[PDB]
Amino acid sequence: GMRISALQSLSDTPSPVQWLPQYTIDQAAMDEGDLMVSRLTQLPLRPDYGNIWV
Amino acid sequence: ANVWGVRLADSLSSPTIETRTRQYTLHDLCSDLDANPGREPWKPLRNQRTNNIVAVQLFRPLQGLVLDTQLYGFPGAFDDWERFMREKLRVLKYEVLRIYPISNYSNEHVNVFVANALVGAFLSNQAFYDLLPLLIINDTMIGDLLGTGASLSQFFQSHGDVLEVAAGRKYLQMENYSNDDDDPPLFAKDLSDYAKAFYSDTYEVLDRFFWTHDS
Amino acid sequence: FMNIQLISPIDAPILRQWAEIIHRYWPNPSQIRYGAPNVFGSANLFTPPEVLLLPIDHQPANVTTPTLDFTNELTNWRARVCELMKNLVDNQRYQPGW
Amino acid sequence: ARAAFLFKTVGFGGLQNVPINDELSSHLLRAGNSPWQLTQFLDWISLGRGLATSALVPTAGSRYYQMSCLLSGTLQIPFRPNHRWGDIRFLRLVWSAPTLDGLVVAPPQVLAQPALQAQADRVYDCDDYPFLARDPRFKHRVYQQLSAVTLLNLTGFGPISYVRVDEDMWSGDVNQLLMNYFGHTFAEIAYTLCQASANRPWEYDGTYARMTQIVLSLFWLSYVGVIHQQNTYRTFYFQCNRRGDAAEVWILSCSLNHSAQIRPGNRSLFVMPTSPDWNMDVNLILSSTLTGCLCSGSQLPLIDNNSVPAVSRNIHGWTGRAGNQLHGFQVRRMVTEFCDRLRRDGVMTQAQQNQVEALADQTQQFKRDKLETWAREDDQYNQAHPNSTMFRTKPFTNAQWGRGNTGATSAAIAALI
């Protein structure tokens, strides 16, 4: 059960890219959602701070 | 989608057009022996980190090196190896042209096994004069070697109606191959005798041969 | 012994070379044909009938009046062995008492 | 050479199962638990010197049919699409190994569970089972016997034999080997050829293949009456002193009186008996067995679909669209054909013909009575014990007793020369 189509592709880009989400009518419990995030969370870590004022 | 540990892209694509065959003639043998332009019958392989050349890949007349490396007397460098090959092939070309006049035998085919074996024997300093009468096909590429009982076991032999041939080297390892993480993989084709080939006309005879032979 | 990355090329180069020599220049096994099964049959249990296995590669002779030849596998092994002996004998670390 | 390895199983005779039961199976395996019985068969018929008879195996054809039934019933376990061997039983029997060496009695847990229910007239391929495909020598060694079974089970009549005439078959080595068999009976030669075939499979055009084809041609040409002492085929022929008897003996002989002129070229045909008399004639059974043992190494011409029943049609390597037909004869009329051909050639008188025909009539009377009585006993047993339902001999009908196409096959075999 396949389709005939070559492996077209893109190249390596050394920069992070902007992203914006789209939602759907699917519904889930908020306490469940936070349970997964804490499981997948990459924290703790020390970030760079930057500048409040320039 | 997943096959043990490897992932698949969920779409298919295969080649649809195929080229044609081309016979191997005496003129093309001479031209390959010439190696004057960048038409040399070998190509270089480079390291990915230090960009230096570490091996060579071999082509039509050069695929016959089955003895150990020291017997061939190759130099460790690339440029010296290139010079050595050019010189020896130049000498062998005239030794061949001595036997076969160019205006007479221009339009005839060559026995490829014999070309590879002759080149290898010439480089290794074996008696190569026996192979020379076999350098032009007369009846059939396989049949001529089958019908000749007087040959050299260094290259090929006959088991009834099956021709056993020693598979030659594909890659030749220069001095710089340190088994690096960027050294190209040679896939065990740089060894002395990594395989054996059996040639015939019908697959039925081949499998009825491997009946008796151990697999 | 299985993988050569576990041996340091700077600490034990001699053993690195010896392992490489063993791994790529050990003799190859072979087989020959024998017997006449049309009367005697065969008693080969695990190998196929008519086949005799050897640990050393075999090549038939072309000439009935032989003269010395060194292209045989056994001489090639001895050549590796003698070269490897020469490496550690030439050592300046071995020589002082000699 | 041969590229396909298909075979066909036995078909029910109106019963609800394969016509073999536990009693007959234990009778077969009393001295050896191997389902491949072809050697033990040869020890039972005793070189064909007399009329072999047992309580459960009244004839030789009975044993041949029962071997066919056992193989057809039992080989359906490992040939299921799941290809498992040691999980279920067929009539208290299970397989010893994945390589099908022999049969043993099922363990108690398998005895508690039910048995496989086999089906009639199945066609199987040897390459489907992995352990057969892996080992070629094993496949050929068993396919010889499977070819013999298919030759019995292809049609409703007796076994099928193959006859070939060709001049280029003969060579120096064939002459050298053939001279050694002078003075031997047909059964002895068949025994030795079968053992040699068992030990080592034959080349496509080997000495043994051409030898056995020549032997079959000699036997059938002598059987019809074309070739005798006074008209030889390169001095070789087969001789019977007691034509028409219940257990005939044919002896290979050499004679220098004459040599028949032979047309060049290659010719062949398939012949078979239709009357039930073949159940007691060992030479015909052995001829079919020799053809079966040959079929492994070579490829025979296809048989036409119009000479075989419907279920046995379009088998990949056996039957085809416009192949050769089958030539069927029945025994009693062929004796008249033999005597007539000899008398026309001038080497036999009328009184000798009279004596031969009288002896053959007595023999046929005895054989017909015995076969009908055994059929009646089997019917009675099948009615008494509905849980057994067995057959001791291949079924037949009354219409098979009449002659049919006998003259045609006789003429064709005489026209092979």
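All chain B residue numbers match Swiss-Prot; in order, they span 2-216.
Quick reminder: no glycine exception, Cβ is built from N, Cα and C everywhere.
Features as listed in Swiss-Prot:
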- B:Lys44 to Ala: Almost no effect on autoguanylylation activity (MUTAGEN)
- B:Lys89 to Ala: Almost no effect on autoguanylylation activity (MUTAGEN)
- B:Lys94 to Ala: Almost no effect on autoguanylylation activity (MUTAGEN)
- B:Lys171 to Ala: Almost complete loss of autoguanylylation activity (MUTAGEN)
- B:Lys190 to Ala: Complete loss of autoguanylylation activity (MUTAGEN)
- B:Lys197 to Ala: 90% loss of autoguanylylation activity (MUTAGEN)
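Positions of Swiss-Prot features highlighted on the structure.
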{"residue": "B:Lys44", "record": "mutagenesis position", "DSSP (3 states)": "strand"}
{"residue": "B:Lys89", "record": "mutagenesis position", "DSSP (3 states)": "helix"}
{"residue": "B:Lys94", "record": "mutagenesis position", "DSSP (3 states)": "helix"}
{"residue": "B:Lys171", "record": "mutagenesis position", "DSSP (3 states)": "coil"}
{"residue": "B:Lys190", "record": "mutagenesis position", "DSSP (3 states)": "coil"}
{"residue": "B:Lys197", "record": "mutagenesis position", "DSSP (3 states)": "strand"}
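The two recorded residues B:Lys190 (mutagenesis position) and B:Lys89 (mutagenesis position) have their Cα atoms spaced 24 Å from each other. B:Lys190 (mutagenesis position) has a Cβ environment of 16 other Cβ atoms inside 10 Å. When the Cα atoms are compared, B:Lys197 (mutagenesis position) and B:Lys44 (mutagenesis position) turn out to be 25 Å apart. Sequence-distant contacts (6 or more apart, same chain, Cβ under 8 Å) of B:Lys89 (mutagenesis position) comprise B:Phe123, B:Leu124. Comparing B:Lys44 (mutagenesis position) with B:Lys171 (mutagenesis position), their Cα atoms are 11 Å apart once rounded. In sequence order, B:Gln58, B:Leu59, B:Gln64, B:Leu187, B:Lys190, B:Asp191 are the residues of the chain that are 6 or more apart from B:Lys171 (mutagenesis position) and have a CB within less than 8 Å of its CB. Applying an 8 A CB threshold to same-chain residues 6+ apart, the list for B:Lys94 (mutagenesis position) reads B:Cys31, B:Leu34, B:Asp35. For B:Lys197 (mutagenesis position), the number of other Cβ atoms no farther than 10 Å from its own Cβ, over all displayed protein chains, is 9.
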